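> Submitted below is the structure of interest, expressed as C-alpha cells.
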Amino acid sequence: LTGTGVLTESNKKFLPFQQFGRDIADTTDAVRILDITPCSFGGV
Amino acid sequence: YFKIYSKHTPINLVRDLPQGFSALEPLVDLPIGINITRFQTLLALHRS
C-alpha cells in the first residue's frame, strides 16, 4: 500500500497474527512495529 | 481459509457455561481452508 507519511516509533503492541493497524474510517496510522503519521500540513 | 482461535479462562464453577465475556485471538491460521461437513472430538480416557 503506497502512501506518503513520517514513520514513527510505536508504543502500541501488535499480535503475531496482526501486521496492520487502522483507526476509524480505515485510516492507516500503524504498520508492522511502526506508526504512520503524515508530515506537517496546513493552510497559509 | 480455516481459522482456529484459542483462549483460556480460569473458573471454579463445577459444570456451567462460564460467566462474563470471552474474546478469542487466533493461535494459527490454516491456508488450505477445506470445508468440513461433520466433526468429532477426541477424549482421553484415563485408566489405572
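Heads up, chain B uses Swiss-Prot numbers, so what you see runs 200-247.
If you check the header, you will see the structure was determined by electron microscopy, 2.5 Å.
Cβ from N, Cα, C; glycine included.
Annotation of the mutagenesis experiment B:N234 to Q in Swiss-Prot: Increased resistance to neutralizing antibodies. While the structure shown retains the original residue, Swiss-Prot records the natural variant B:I210 to V with this note: In strain: Omicron/BA.2.75. What Swiss-Prot notes for the natural variant B:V213 to E is this: In strain: Omicron/XBB.1.5, Omicron/EG.5.1. What Swiss-Prot notes for the natural variant B:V213 to G is this: In strain: Omicron/BA.2, Omicron/BA.2.12.1, Omicron/BA.2.75, Omicron/BA.4, Omicron/BA.5, Omicron/BQ.1.1. For B:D215 to G, Swiss-Prot lists a natural variant annotated as follows: In strain: Beta/B.1.351. Annotation of the natural variant B:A222 to V in Swiss-Prot: In strain: 20A.EU1.
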> Between the recorded positions B:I210, B:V213, B:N234, which lies closest to B:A222 (variant position), Cα to Cα?
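Nearest in space to B:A222 (variant position), counting only the recorded positions, is B:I210.
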> What Cα-Cα separation, expressed in whole Å, is found between B:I210 (variant position) and B:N234 (mutagenesis position)?
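Counting only the Cα atoms, the answer is 33 Å.
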